[PDB]
Amino acid sequence: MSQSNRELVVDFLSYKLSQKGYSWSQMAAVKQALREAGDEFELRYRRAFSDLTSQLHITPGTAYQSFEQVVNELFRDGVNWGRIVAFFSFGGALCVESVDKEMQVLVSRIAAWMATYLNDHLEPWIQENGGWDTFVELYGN
Amino acid sequence: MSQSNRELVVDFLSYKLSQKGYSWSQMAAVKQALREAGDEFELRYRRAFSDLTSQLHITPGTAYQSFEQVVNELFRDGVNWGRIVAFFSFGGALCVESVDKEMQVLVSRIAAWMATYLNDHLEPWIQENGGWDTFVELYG
Ligand SMILES: O=C(NCc1ccccc1)c1csc(N/N=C2\CCCc3ccc(-c4ccc(OCCc5ccccc5)c(C(=O)O)n4)cc32)n1
Ligand SMILES: O=C(NCc1ccccc1)c1csc(N/N=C2\CCCc3ccc(-c4ccc(OCCc5ccccc5)c(C(=O)O)n4)cc32)n1
């Protein structure tokens, strides 16, 4: 119950500060930058590219390594911030299609796969290019 | 500082799911009822009351006890769902003033004080009045 209470407070204060357009922490600023970049990417750029969800055809039998081999296609010509945004959008799309197909049980493993891929394959590039601070500096507020 | 790749993932996926009417967490209906009740309270009903923030000057040296004794004033004549809503709004107002004062870092402290107050002073009343799912039935 105590953890739920904390979660209510955090949600309420985040929502209220966001509603006023206030940036209160580097973490909040990174998350806001990513949300907005994903929205812009999905609206106006994603349809130009081959649909990576068509390569995975996620099932409850899909393993991390199958996700990883499909994501490697997105980074076949290297890492940039745009492709990192596209990676988040791809994960978001796997979750949305999972829930659309009455397989919400996949949502938690998709999140773990995304974390694993970021930590294993993108973290060195992120640090080399000024960390998430630079992402916010170029694409945030 | 964003010192967690997993936190960015969970945040982004929560957002993307919400845009399709789907929920990351089970607390989703309460969060949506509390945000809407907060917005509604602040837009007109709040204007009737003395501004409780004028009694607090939150700095890195302010004790939890100072916050606790000002918040108690909300519940002087009992706990009800509206006063719980007002408590959250009050918390939100404190955070906005904290950022405006260049004390952004105190937002997380205020969050910690609110969760502490909620757990000590309000959790018993909440349990004894049908929990958050009643709040959702009334304000959702
Ligand atoms: O979500 C996805 N699919 C599901 C879906 C749902 C609904 C509709 C369509 C598809 C998804 C995300 S991704 C993707 N395929 N992309 C691939 C295919 C494999 C190879 C590949 C190779 C490079 C790139 C890529 C992606 C983004 C890129 O930049 C984005 C710039 C930007 C940033 C912020 C906001 C707007 C725009 C770039 C680039 O410019 O280098 N290059 C992308 C794919 N599919
Ligand atoms: O955020 C606050 N202040 C900063 C601020 C910013 C901008 C503008 C004005 C103030 C704030 C939240 S609070 C407050 N002071 N309120 C006090 C003063 C001390 C005594 C006190 C005592 C009872 C109540 C109270 C609060 C809410 C209440 O019900 C709300 C019902 C409702 C729900 C959903 C939507 C709309 C309305 C009630 C009640 O009717 O019981 N009673 C309230 C204060 N200040």
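To match Swiss-Prot, the residue numbers of chain B are left as they are there, and the shown ones run 1-26, 83-196.
Any Cβ shown, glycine's included, is placed from N, Cα and C.
Features as listed in Swiss-Prot:
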MUTAGEN   B:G138 to A  No heterodimerization with BAX
MUTAGEN   B:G148 to E  No heterodimerization with BAX
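Across the mutagenesis positions listed here (B:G138, B:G148), the residue whose Cβ sits among the most other Cβ atoms within 10 Å is B:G148. Looking at B:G138 (mutagenesis position) and B:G148 (mutagenesis position), their Cα atoms lie 15 Å from each other. For the recorded site, B:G138 (mutagenesis position), the DSSP three-state label reads helix.
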